[PDB]
Protein chains: 2
Amino acid sequence: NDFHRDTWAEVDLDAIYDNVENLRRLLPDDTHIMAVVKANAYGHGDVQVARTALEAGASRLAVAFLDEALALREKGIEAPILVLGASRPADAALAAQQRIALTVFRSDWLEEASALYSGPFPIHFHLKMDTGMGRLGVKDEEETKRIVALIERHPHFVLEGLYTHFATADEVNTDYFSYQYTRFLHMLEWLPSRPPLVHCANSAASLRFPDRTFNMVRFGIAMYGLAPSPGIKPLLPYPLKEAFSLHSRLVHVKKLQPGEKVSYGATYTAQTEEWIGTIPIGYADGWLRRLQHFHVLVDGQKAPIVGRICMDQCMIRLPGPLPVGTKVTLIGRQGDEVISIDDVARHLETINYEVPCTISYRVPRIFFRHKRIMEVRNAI
Amino acid sequence: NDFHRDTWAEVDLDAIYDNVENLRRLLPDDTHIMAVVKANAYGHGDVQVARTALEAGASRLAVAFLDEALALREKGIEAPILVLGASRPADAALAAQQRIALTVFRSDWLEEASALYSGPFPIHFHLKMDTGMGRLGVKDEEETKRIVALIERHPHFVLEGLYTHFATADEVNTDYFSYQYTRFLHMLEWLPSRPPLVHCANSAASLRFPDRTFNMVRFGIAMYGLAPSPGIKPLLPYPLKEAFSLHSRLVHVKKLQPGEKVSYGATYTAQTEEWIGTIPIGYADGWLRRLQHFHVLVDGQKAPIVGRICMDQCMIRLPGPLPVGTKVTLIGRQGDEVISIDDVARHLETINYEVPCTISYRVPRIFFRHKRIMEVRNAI
Ligand SMILES: Cc1ncc(COP(=O)(O)O)c(/C=N/[C@H](C)P(=O)(O)O)c1O
Ligand SMILES: Cc1ncc(COP(=O)(O)O)c(/C=N/[C@H](C)P(=O)(O)O)c1O
């Protein structure tokens, strides 16, 4: 694959392999690892990360909705995939044919699907309980038993799993976590029998309480080398390796005289004779306007973004005359300086999760494996 | 195509047609309209908008970088295309061969392109001047003459046009605007002969001063039915039709009891007996976390987004117990109420330009033309 703009993101698959393999070591051998690669693998490349995670010890994959699961199938992934979110009852037949497990949390969904499907492929369901997150999931005993009954009666409906999700597993204080875990324990007792897969842990819960994961963990954010939250950074068992980095290059360099203005609204004014550089990355690339008071790295040094950020490009103050084509690092390391996703996240006033997901389709992903380029993925 | 999740964007091509046709009527017969279609047509869909704009009176298209132009060419667009940003000297042959015009602003670029390209296709260049935007462009007299000379000197290099871009055309205060306009008229005198295409106006300048735009207008934001700024709004010659809308559907509804918490960090607590709905859209779709206290439309009413916004889902407080499947409008009209892109931008503390651009590849675009569904574009 090829690209024609000097702006690209690099995904270190070696880092991903290490993050997942260290988990495989940490957890009891009888506990499976389900790698969650929804949202195009948190913006890292769905199939590339999936292949890698499976190599390091993961046995299943998780995605947000049906289209994401179907896309993985079309790209050659044959491992089991669980759809974590909602789906259309009418699509049960397509999920069954492609061997995609579904999440179920209401009986009227199953009523509707029983009438539209009748073999020959079995559909594997994972019953979702709401133990305190308030998103999706059952909350009553009568509804839980109704769902199980409706699944029990249809010869092609199978209950493969049962799970819940934590809302504060990344908080040092474990009060709410404890309530949720205990509630899950109580709700499990409402089932006539234990299905083969019982899961509840995300990255934070599995890294902190490996022994309280039952038989399968849904490993996300940490797989990409990002800490669930800064609070538990010191509580992590093994060092995480960040996999994402973003780069660009100077396409224009010029010296301004005192008084000249830069960018939209003419917000910035040079005061001395200064060198301004232009890089081909803007907010349509996910480098949002709120980042106008942040900085990038040029020739091992910090350089401030100057003026307002544009849709496809932005300006920065240079230390002096640098050659056109000089590499600029938005996220990553250059010399002794470094800009991590958490730094960007702080500035955007969000969590690290949102940063790589916002780096758009417009930006090419270059995959590294064994310290060498494996492939380039240019969405457009 | 088709999608398997109930979240989708709607693009009204009839609105886009009208926005362009009105300008076509407002402008002189000699003046061309170059529809700016970069960033996937501001998140609206590149081919669909490019095609509609051409039908409405536009004669040319403008893109941000080479990959965007090649993408249009591969989807059957055969109209002229100008790359507004930078490109590599080594890609000049690719651009020539695909009939793509390139922006030039440095003499060393040409010196390099000359050594690499010898023929046989002619490459049309548009000389960018920097009048006070500080982004891209030539600033001095002898740099301009050196570029012109290098072009004149090459048998396959053609200077088809030259242009500038205004930094404050949307500002009521026209003082910096007139400075740039004056600077441009002056820099035009460094050229021996006035090229066939001279352009300078974006949506703001073309709609405000349609006669002082020379023979080509670069039309962007206004084509999508969005005002360049809130201040310019009552100065525009005709009403703009908003073309982008965003919808989803309730995939879960539940009644929470007081004290119960919702979403990450359990930052929302139900105080009364509230019905809570879960919709399948989140920050990985461009519906950023910052929109947490924003109001969406459900059954003709404003309903607040309660608790933290997740990667693929978020929660809202319902007026009452509505059935699963109920349409929720994030951007658009629901009977009596309307949420415009300007409303979302206000909450995100940004400009309308950024909003549709951020709605990701994950969200399908449904196109309407002649009041009928025309096409469904699903990126994954
Ligand atoms: C049901 C489920 N299991 C596992 C994970 C993996 O969690 P993590 O990346 O912290 O290890 C997630 C992540 N989701 C995002 C965090 P969101 O809720 O925003 O869709 C999840 O929703
Ligand atoms: C050179 C050039 N000409 C024309 C336009 C059309 O402008 P408009 O949408 O106001 O009609 C733009 C838009 N670009 C965004 C405004 P950015 O500069 O942020 O990439 C442009 O960059």
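Just so it is clear, chain A uses Swiss-Prot numbers, and the residues here are 2-381, in order.
Every residue gets a Cβ built from N, Cα and C, even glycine.
Note: A:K39 (mutagenesis position) has non-local neighbours A:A63, A:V64, A:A65, A:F66, A:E69, A:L85, i.e. same-chain residues 6+ apart with C-beta under 8 A of its own C-beta. Residues or ranges marked as active site, proton acceptor by Swiss-Prot on the basis of a curator's inference: A:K39 (among others).
Annotation comment: Swiss-Prot describes A:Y265 (among others) as active site, proton acceptor. When Cβ atoms from all protein chains are considered, those within 10 Å of A:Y265 (mutagenesis position) total 21, not counting its own. A:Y265 (mutagenesis position) falls within a helical segment according to DSSP.
Every protein chain considered, the tally of other Cβ atoms within 10 Å of the Cβ of A:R136 (substrate binding site) stands at 23. Under the heading substrate binding site, Swiss-Prot lists A:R136, A:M312, citing experimental evidence as support.
Following the DSSP three-state reduction, the secondary structure of A:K39 (mutagenesis position) is helix. In Swiss-Prot, the entry for mutagenesis A:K39 to A states: Loss of activity. The structure shown retains the original residue.
Around the Cβ of A:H166 (mutagenesis position), a 10 Å sphere holds 25 further Cβ atoms from the protein chains shown. Swiss-Prot gives this note for the published mutagenesis A:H166 to A: 6.5-fold decrease in activity.
For the published mutagenesis A:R219 to A, Swiss-Prot gives the following note: 100-fold decrease in activity. Counting Cβ atoms from all protein chains shown, A:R219 (mutagenesis position) has 23 others lying within 10 Å of its own Cβ.
Mutagenesis annotation in Swiss-Prot: A:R219 to K, described as 4-fold decrease in activity; the structure shown retains the original residue. In the three-state DSSP reading, A:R219 (mutagenesis position) counts as strand.
As a published mutagenesis entry, A:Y265 to S appears in Swiss-Prot alongside the note: 2000-fold decrease in activity.
While the structure shown retains the original residue, Swiss-Prot records the mutagenesis experiment A:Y265 to F with this note: Loss of activity.
Swiss-Prot documents A:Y265 to A as a published mutagenesis change and attaches the note 5000-fold decrease in activity.
When secondary structure is read from DSSP and collapsed to three states, A:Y354 (mutagenesis position) falls in the coil class. Here the residue is the original one, while Swiss-Prot reports the published mutagenesis A:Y354 to N with the comment 81-fold increase in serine racemase activity.
In the structure as shown, the Cβ atom of A:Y354 (mutagenesis position) sits within 10 Å of 25 other Cβ atoms. For A:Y354 to Q, Swiss-Prot lists a mutagenesis experiment annotated as follows: 51-fold increase in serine racemase activity.
A:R219 (mutagenesis position) is 16 Å away from A:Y354 (mutagenesis position) when you measure Cα to Cα. Cα spacing between A:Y265 (mutagenesis position) and A:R136 (substrate binding site): 41 Å, rounded to the nearest whole number. Among the recorded positions A:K39, A:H166, A:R219, A:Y265, A:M312, A:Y354, the residues whose Cβ lies under 6 Å from any atom of ligand 2 are, in sequence order, A:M312. Within the set of recorded positions A:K39, A:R136, A:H166, A:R219, A:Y265, A:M312, A:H166, A:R219 have a CB atom less than 6 Å from some atom of ligand 1. Within 10 Å of the Cβ of A:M312 (substrate binding site) there are 20 other Cβ atoms, across all protein chains. On a Cα basis, A:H166 (mutagenesis position) lies 9 Å away from A:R136 (substrate binding site). Distance noted between the C-alpha atoms of A:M312 (substrate binding site) and A:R219 (mutagenesis position) is 36 Å.
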